[PDB]
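A short write-up of the structure that comes next.
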There are 2 protein chains.
Amino acid sequence: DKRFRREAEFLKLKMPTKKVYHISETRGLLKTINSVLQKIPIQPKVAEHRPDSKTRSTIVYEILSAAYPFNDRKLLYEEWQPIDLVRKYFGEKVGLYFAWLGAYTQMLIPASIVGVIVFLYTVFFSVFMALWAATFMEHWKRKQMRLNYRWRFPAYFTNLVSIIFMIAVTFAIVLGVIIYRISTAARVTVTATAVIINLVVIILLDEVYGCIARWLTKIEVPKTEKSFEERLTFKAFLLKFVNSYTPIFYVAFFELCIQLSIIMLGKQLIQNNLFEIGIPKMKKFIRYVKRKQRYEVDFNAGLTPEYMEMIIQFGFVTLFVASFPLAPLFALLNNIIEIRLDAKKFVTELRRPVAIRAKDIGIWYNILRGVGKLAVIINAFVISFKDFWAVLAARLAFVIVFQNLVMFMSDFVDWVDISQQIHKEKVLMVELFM
Amino acid sequence: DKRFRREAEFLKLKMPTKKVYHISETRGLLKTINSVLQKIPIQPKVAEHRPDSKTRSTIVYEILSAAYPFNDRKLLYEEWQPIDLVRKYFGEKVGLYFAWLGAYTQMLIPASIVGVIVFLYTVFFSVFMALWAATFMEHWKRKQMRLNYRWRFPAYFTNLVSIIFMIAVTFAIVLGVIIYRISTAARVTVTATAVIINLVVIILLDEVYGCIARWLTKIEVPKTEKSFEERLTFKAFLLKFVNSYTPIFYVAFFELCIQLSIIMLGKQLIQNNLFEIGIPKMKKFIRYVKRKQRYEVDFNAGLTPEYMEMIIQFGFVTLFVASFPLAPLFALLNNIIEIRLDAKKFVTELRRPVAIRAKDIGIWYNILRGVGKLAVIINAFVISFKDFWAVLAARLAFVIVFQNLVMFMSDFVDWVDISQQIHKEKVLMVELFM
């Protein structure tokens, strides 16, 4: 692993005392910023007392201006399922990211088929769709165990402040859609353009409220780098899910589901893929013996949004699971596509580090559980949506039995291996201990 | 621990080989049935290798016709909160039984106060009552951690058979109430007598369907004595909760809540207390040097129903939590009363054994969680219960927002210590290990 860099020199000598702990390193000088690499077994045996080059620079990070750290990576380049050297090389938490990502593809897999069978020849698609959700959570957890075998008051005042400015942004979005209706007001295509500039403004407000949430999480003085990012993700899916889901919410009570699917595909392709590849050309044209050349390539890395958008994709998977079926299929196309571009995007990365000790997606996981939770009553609530009073009455009745039958089916699924190998493995642990 | 008793003699010698394992015992002969006591430190040190007289006869049971096993018990007799020698003497699982029983009293404690404040001067009692339920589960679990610190197809064919005969008994109860209406048919007091004979018939059908469920669980060939009793309890609360809750269900859709409270108090006093003390007089009049006299007293022990009725008491706590408030207060009187009679009932027991290794009530615990779960929508569903169509419409609307606000408050409570002592305790474990 390497490093970049008066008080920098003196505290650099203070850092060299930490190099004098048990470390072995070297320096490299070019382009008016310092750089220092390192590599060191007996000291790694002391590291083995504290708790395989991935583990090596990993433990170097456990030891610790800027800083950093390929024929097997080229073996990935030909090779890109990928979980073996993906875990061995890319990392564990991101290995879960591509892993449960590919699981999200696997949930996407048989689901679109029955949706095509639906669109051939009506709410049973939504019912068994919710079943597909619960099963997706189910084998998500089961497979999570499988790869687990394969491996003070002013803060709450600011919480109320984020509540108030949050709903202020929400009604601001309501001004986006209502003023969008005024914008297309004075055939369908004027509203299509208003949806185009509207989702463009959503592309604006995503970075706007998003980096605003970076100020919300950055101004919270987070000591730990596990819970601060967690609640930062909580606000992220909060305002972001408000941002995305807000327009379809304006569609529902305040048809245009084709525009919703256009925003789905363009949000997949034109926004995420094309803008994401645009960022590679942004840094690229902004710029535009073996280990020496790779160290030169070092001059040439968040995950949560790349997690969260899949959440948004799951939010794509959930909400309009009410209306139109076929968005799941092309959604799965964007899934496998963004899987491949995710892989090559990881190839394009700025030297992403290791990340150890994680069971699952956690905040994202139970966040998805709650996504199903709000999703059921939500999509039902749109699904039902003189004597017309009694019509809406019967509508509310189907809402009710829809709710009770819905969660009843949810618990019915919730009724649902290698612990035998855990037991005999522990018997072997005492046996080798003997 | 002791024992009672041709092939009995030969297999008795086979048992004496198990006495020749590491055991020390003695025999005693009277009244045409055999009896053998036992007591044995080095062999108990071998028992300490396998995993304090309670632990002694406990491990004797771990070693194993009929069989069995008091100035500290008299110290309980004056002493009867009781958790110290209750755990030390009475046992751990039953110590949880009296423990979370007294916790159920503690939930009963401040709850009746606001109910009196209600009955002075309307659904907010039910709302905060559900809050009292969720908190009851909450500090039930938290206190459970606190005392935790202080310590193939034909079977499913029979499951369908129990379903069919179960609903057959349910409609049979519907014949009980409807034929009870025919019975009082040809002022209110004729219906009071019909309720009297009705609940008497419920007292019949409790033992009837109850021992029928003993045939359901006894004919299931249960190998283990942990899951068979669990599902036996599941059928027990199933048919029993159907039995009790069936009449008020007949009251609701098919006022008489005073008769419901009369069945509550009489079910507490006349049924449970008076019939229970009647069983002591049943065996008593059916019958009607220190260790010698106590061994003579040995000639002179289920728990689940004694658990389950509290469930029924919780089922008393839940359902008519819709209608009338003051049944909680006298219910708490029956709670403290049945706590005392529970204590002296444990004094009256037929030499109850030890029971180790249990975190909590389990089947009963999440059974109570589901009791709240069905309870919320249930009591709401009774609580809302030309243009009268639109009246029931608005009724259904309050049902809906009642449901969403209800579970919303439930999760709001579900947002909610000595693990520090666990950590420093483990630091002391390595330290004493050092």
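Along the chain as shown, residues are numbered 1 onward.
Quick check of the header: electron microscopy, 6.6 Å.
Using the three backbone atoms N, Cα and C, a Cβ is placed for every residue, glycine included.
Per Swiss-Prot, the feature Ca(2+) 1 binding site maps to A:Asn273, A:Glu309, A:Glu338. Taking Cβ-Cβ distances under 8 Å and a sequence separation of 6 or more, the neighbours of A:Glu338 (Ca(2+) 1 binding site) in its chain are A:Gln268, A:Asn272, A:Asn273. Secondary structure at A:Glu338 (Ca(2+) 1 binding site), taken from DSSP and collapsed to helix, strand or coil, is helix.
Swiss-Prot lists A:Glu276, A:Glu306, A:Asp342 with the feature Ca(2+) 2 binding site. Cβ contacts within 10 Å of A:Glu306 (Ca(2+) 2 binding site), excluding its own Cβ and spanning all protein chains shown: 18.
Long-range Cβ neighbours of A:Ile202 (mutagenesis position) (same chain, at least 6 residues apart, Cβ-Cβ under 8 Å): A:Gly176, A:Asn243, A:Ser244, A:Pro247. Under mutagenesis, Swiss-Prot gives A:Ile202 to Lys (Swiss-Prot position 550) with this note: Induces phospholipid scramblase activity.
The Cβ of A:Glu207 (mutagenesis position) lies under 8 Å from the Cβ of no residue that sits 6+ residues away along the same chain. Looking at Swiss-Prot, the entry for mutagenesis of A:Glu207 to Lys (Swiss-Prot position 555) says: Induces phospholipid scramblase activity.
For the mutagenesis result A:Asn243 to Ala (Swiss-Prot position 591), the note given in Swiss-Prot is Increased permeability to chloride ions. In this structure, A:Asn243 (mutagenesis position) is part of a helix by DSSP.
Other Cβ atoms within 10 Å of the Cβ of A:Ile248 (mutagenesis position), summed over all protein chains shown, number 22. Listed in Swiss-Prot is the mutagenesis experiment A:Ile248 to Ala (Swiss-Prot position 596), annotated as follows: Decreased threshold for activation by calcium.
The Cβ of A:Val251 (mutagenesis position) has 18 neighbouring Cβ atoms from other residues within 10 Å, across all protein chains displayed. In the three-state DSSP reading, A:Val251 (mutagenesis position) counts as helix. Among the mutagenesis entries in Swiss-Prot is A:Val251 to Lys, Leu or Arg (Swiss-Prot position 599), noted as: Increased permeability to chloride ions.
As a published mutagenesis entry, A:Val251 to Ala (Swiss-Prot position 599) appears in Swiss-Prot alongside the note: Increased threshold for activation by calcium. Increased permeability to chloride ions.
Recorded in Swiss-Prot as a mutagenesis result, A:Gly278 to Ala or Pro (Swiss-Prot position 656) carries the remark: No effect on threshold for activation by calcium. A:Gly278 (mutagenesis position) has a Cβ environment of 10 other Cβ atoms inside 10 Å.
One mutagenesis experiment named in Swiss-Prot is A:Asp414 to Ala or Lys (Swiss-Prot position 883), and its note says Increased Ca(2+) sensitivity. Every protein chain shown contributes to the tally, and the Cβ of A:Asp414 (mutagenesis position) ends up with 11 other Cβ atoms within 10 Å.
Taking the C-alpha atom of A:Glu306 (Ca(2+) 2 binding site) as reference, the shortest distance to any of the mutagenesis positions A:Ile248, A:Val251, A:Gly278, A:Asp414 belongs to A:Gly278. Across the unmodelled segment of 9 residues, the C-alpha atoms of A:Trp80 and A:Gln81 are separated by 10 Å.
A:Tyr288 and A:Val289 bracket a stretch of 14 residues that the deposited model omits, and the distance between their Cα atoms is 24 Å. For the recorded positions A:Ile248, A:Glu309, A:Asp414, a Cα to Cα distance of within 10 angstroms from A:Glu276 (Ca(2+) 2 binding site) holds for none. Non-local contacts of A:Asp342 (Ca(2+) 2 binding site) by the CB criterion (under 8 A, 6+ apart in sequence, same chain) comprise A:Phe98, A:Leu101, A:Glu306.
With respect to their backbone Cα atoms, A:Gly278 (mutagenesis position) and A:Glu309 (Ca(2+) 1 binding site) stand 17 Å from each other. Taking the recorded positions A:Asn243, A:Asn273 in turn and counting surrounding C-beta atoms within 10 angstroms, the largest count is reached at A:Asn243.
Scoring each of the binding-site residues (A:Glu276, A:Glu309) by how many neighbouring Cβ atoms lie within 10 Å, the top position goes to A:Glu309. Residues A:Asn272, A:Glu309, A:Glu338, A:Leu341, A:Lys345 surround the recorded Ca(2+) 2 site, their Cβ atoms falling within 8 Å of the Cβ centroid of A:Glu276, A:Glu306, A:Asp342, which are themselves excluded. Across the structure, A:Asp414 (mutagenesis position) and A:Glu309 (Ca(2+) 1 binding site) place their CA atoms 27 angstrom apart.
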